[PDB]
Amino acid sequence: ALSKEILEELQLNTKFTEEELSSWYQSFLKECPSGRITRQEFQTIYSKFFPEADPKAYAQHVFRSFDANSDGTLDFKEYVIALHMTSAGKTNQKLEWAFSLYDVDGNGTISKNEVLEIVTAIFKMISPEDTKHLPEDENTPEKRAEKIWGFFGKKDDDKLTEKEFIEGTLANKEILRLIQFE
Amino acid sequence: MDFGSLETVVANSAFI
Ligand SMILES: [Ca+2]
Ligand SMILES: [Ca+2]
């Protein structure tokens, strides 16, 4: 059974009654006997709802977050893990996963170019309504990219590593809000 | 109840 395997994943995504993941699967399965969810289709999900904005680039970014998770395609299992990080963790360990979504290239360190991508994509998710309500010296992915990169303290020859990435947030507990894709 | 509409959009979407 699916849930069984995922349950094995344990805390990494225990979620509610893990049995709920089983019923889900059967539903998501019948709703799409595709079995292998491709990035294109997933992008269809975000392109069909998100009326507030057009997180198109963001939807494709998340897909790469758990798709390239050493496999090939986004299976329902990987789908639940995504729906779990989207908004659920609050006391368990998940930052490690954050080091990936915030990194599309692959993994080693987070460079200004890596965040820049997620930042640009996010910008799209931010409709004009809110964007228009932005202060000064901060209205572009390039200007904000300097706010996050500067929040850590890493010049050019300074690639944020997976460790410090967690420490940069351990000290200044004022990042969690910004770093949040939201 | 709070920021739960996001997870509900990805799942409720691939659902219906
Ligand atoms: Ca995958
Ligand atoms: Ca990286």
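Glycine residues also receive a Cβ, built from the backbone N, Cα and C atoms like all the rest.
Look at B:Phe3 (mutagenesis position): DSSP puts it in coil. Sequence-distant neighbours of B:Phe3 (mutagenesis position) (same chain, 6+ residues apart, CB-CB distance under 8 A): none. Swiss-Prot gives this note for the published mutagenesis B:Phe3 to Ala: Reduces interaction with RCVRN.
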